[PDB]
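S.K.: Submitted below is the structure of interest, expressed as structure tokens.
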2 protein chains.
Amino acid sequence: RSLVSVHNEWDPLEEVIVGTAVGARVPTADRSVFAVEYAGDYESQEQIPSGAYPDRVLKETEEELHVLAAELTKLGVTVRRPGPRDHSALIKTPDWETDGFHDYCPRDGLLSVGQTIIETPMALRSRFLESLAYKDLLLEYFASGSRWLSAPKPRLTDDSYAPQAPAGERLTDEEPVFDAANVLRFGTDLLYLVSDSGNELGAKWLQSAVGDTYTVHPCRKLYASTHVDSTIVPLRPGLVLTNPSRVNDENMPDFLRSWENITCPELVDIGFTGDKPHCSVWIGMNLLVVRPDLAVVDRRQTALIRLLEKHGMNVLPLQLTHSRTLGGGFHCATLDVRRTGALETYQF
Amino acid sequence: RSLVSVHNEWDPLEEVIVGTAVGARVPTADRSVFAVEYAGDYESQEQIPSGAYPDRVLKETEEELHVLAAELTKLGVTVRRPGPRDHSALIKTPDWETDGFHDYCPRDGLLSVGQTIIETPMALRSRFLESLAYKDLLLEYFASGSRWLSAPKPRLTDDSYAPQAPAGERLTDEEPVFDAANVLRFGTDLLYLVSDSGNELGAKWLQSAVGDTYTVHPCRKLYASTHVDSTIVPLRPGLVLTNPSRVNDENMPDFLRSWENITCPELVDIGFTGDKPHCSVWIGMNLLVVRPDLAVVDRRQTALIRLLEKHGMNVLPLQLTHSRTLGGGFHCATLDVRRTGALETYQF
């Protein structure tokens, strides 16, 4: 009886992983971090604000983070947190050198598709050994019958990046690279956004690793530059929330065309602490569905909670203050390893 | 029509990978290299002879290596060679730091079980990014329909090693670790030698990655301390060559008990250049079967060539002079990516 059993984004959550803010940082300046994350706000990679986030943001989001875990426990969910890791410790391969990121977004490079966990081949050199903080959880999952796979570790030479190109095109297609957060899971159907943090070869590879049961749907016309997370948010079978500045009627994936679609209201601008914000105001949409009638939304998105309730979706409004600074909402900041339920196909 | 299709050790070779001696070195002294390779000849890891092998050995084996590629080409096999890589370039993770090994033994950390290639989780930190020299080949294989997987990259902390234990017990069982060269492939049945370069969890993991079709047979009573390569040598279905100092009648794996077994004659001691030899005289047995009736054997093993011919096995005797120095025979120094044939079960 594997501990990892999960087929979609909305069934009744049994066990999740939450994630800390403890040594969060901005890696050293570098082609890849520049090309995938900051080459739209800064003139050159040497202007990226490398360094550790201010203590105030890590303190405050760590207590917010404690509340999330607390309430999910109250709801009956089993909460697991990351192991300790130094993010300033250097990582160095024959081709390049860097420091680490943070362990605030477990969603990003760990993908759970059934009884299997896949360590994806992340676009950023700093996240080269992303799963190191989770070795003990994984090991336990493994010893319980969960299948545990990894994608080949990428070369990630200068040629895989294209700072100067237009957005959603600065990640070349030389090898399978993709963050897990570029994939969304609707049972058999797997949606894969091809953008600045995941190429075509990555979805080529994603398909072979999960096999014929599932069908990977790569998308290159949505305007997400990086993760699908705050662009398409499924809520229960047959109802999906979309980002109106990005997805439209000529956009929408084909297997989702039958689901009823509710357009997100324009969000409140929670602030940002910095020079330039790290995330678009659309992390307001980064919600986490607990069961088909329960979802966690930031309590300042009163337009958004209203709407969700109008469609018979009860909310539990918690708050993540530094979301635009660290770039992570409830979904980015969690990883669901088991939801009660079975494997099905939602095309109506 | 994937370029990677191979079910066993002896069917008719179509495409192989050969491998250079170009920048071969002995890594910097370190717990893992000491525990898995030198802790039976040296008093402590600080005595290991780190450094680049003498030019004479690399020059001479590289021309010998040119002849091997030349003759297999003559036989109609497609020969591919590794890419260029600096082995002195440092590799550094949060836990440790090192320089690389060599790209002379493609067999060791790349496993081809059907249409799939598995980058195994190598026991030595210097071989942490073993597959980097092969990125372009694998990329091509990948783009051709071959399934391309990797085992989770190991933490490989001080806890996974046990210098002071008896041989075949200095690699603890904390996480799936195992070199591909610890596995031997007889179609459905996969023999996995559990020893100093591969644990029980590695075979636990190996089973999950390949699935129910195959059955992994872990072995802890053969006396190989590292690789199964020069201990059990299948030659054609129903005939296996065994190492008499290691395997016997109370040893032999159960699915092999029906195959007829021929005992290896005592070999010629080709020399070693160094202080202490790097491989046992039994690399004389590291032969490479090209087809069921053709095998490549070092031409100084005249007892062995005779015997093989006695059992209707034709040999093509080439020579690898520095085999006890670099530790690689014809099998260690090659990687077969495709043999003409199909998937079967040889239990008679």
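One is the number of the first residue shown, and numbering goes on along the chain from there.
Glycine is treated like the rest: Cβ placed from N, Cα and C.
Annotation comment: Swiss-Prot describes B:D179, B:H227 as active site. Under the heading active site, amidino-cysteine intermediate, Swiss-Prot lists B:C332. B:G329 to R appears in Swiss-Prot as a natural variant; the accompanying note says: In strain: ISP 5236.
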S.K.: Around the Cβ of B:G329 (variant position), how many other Cβ atoms lie within 10 Å? Please give the count over every shown protein chain.
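M.R.: By my count, 26.
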S.K.: Please report how many Å separate the Cα atom of the residue listed as 'active site, amidino-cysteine intermediate' from that of B:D179 (active site), as a whole number.
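M.R.: Approximately 12 Å lies between the Cα of the residue listed as 'active site, amidino-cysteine intermediate' and that of B:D179 (active site).
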S.K.: In Å, rounded, how far does the Cα of B:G329 (variant position) sit from the Cα of B:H227 (active site)?
M.R.: 12
S.K.: What count of other C-beta atoms do you get within 10 angstroms of the C-beta of B:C332 (active site, amidino-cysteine intermediate), across all chains shown?
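M.R.: By my count, 25.
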S.K.: Could you tell me which of these active-site residues, B:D179, B:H227, has the greatest number of Cβ atoms within 10 Å of its own Cβ?
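M.R.: Ranked by Cβ atoms within 10 Å, first place goes to B:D179.
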S.K.: Between B:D179 (active site) and B:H227 (active site), what is the CA-CA distance rounded to a whole number of Å?
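M.R.: B:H227 (active site) has its Cα 8 Å from the Cα of B:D179 (active site).
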S.K.: In DSSP terms, helix, strand or coil for B:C332 (active site, amidino-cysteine intermediate)?
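M.R.: SS state of B:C332 (active site, amidino-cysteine intermediate) = coil.
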